[PDB]
Amino acid sequence: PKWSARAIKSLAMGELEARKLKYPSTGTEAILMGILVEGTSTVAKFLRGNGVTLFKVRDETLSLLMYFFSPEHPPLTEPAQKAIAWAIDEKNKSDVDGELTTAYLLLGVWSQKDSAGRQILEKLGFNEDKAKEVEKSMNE
Ligand SMILES: [Cl-]
């Protein structure tokens, strides 16, 4: 359970993005946006290179989701929770030492097949080959 600095900034950026945008909860789409707002990790550059950018993610999000009753603190959705749990679980069995980077967080969103993050990623051109490609990057 040792989070990289860029993973921590990402989540923080995701939750703040959820408040900025007046969302009733903080979901997988915020995690994904959090990574891109952070923007300096290996996986963020990878996404940005394969046509997945904040602008397009922000856009693809409206195409999914008025909202005038959102709480001051948008709680994590169950899929967001499941994506973070997935990142923990994958790292605790990786049979290697290391911190859990933003790539684990991205594969966590990707592992949640009903999630808004899963959808948006596909809608932008992300696929299983690219996920094995990121999973290869996370191991070098
Ligand atoms: Cl990282």
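For chain A, we keep the numbers from Swiss-Prot: what you see runs 84-148, 153-227, in order.
If you're wondering, the header gives X-ray crystallography, 2.4 Å.
Quick reminder: no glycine exception, Cβ is built from N, Cα and C everywhere.
Counting Cβ atoms from all protein chains shown, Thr111 (mutagenesis position) has 28 others lying within 10 Å of its own Cβ. Among the sequence features in Swiss-Prot, the mutagenesis site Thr111 to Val is noted as follows: No effect.
Here the residue is the original one, while Swiss-Prot reports the published mutagenesis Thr164 to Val with the comment No effect. Less than 8 angstroms from the CB of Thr164 (mutagenesis position) sit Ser108, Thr109, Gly110, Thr111, each of them six or more residues away in the same chain.
Across the unmodelled stretch of 4 residues from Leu148 to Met153, the Cα-to-Cα distance comes to 8 Å.
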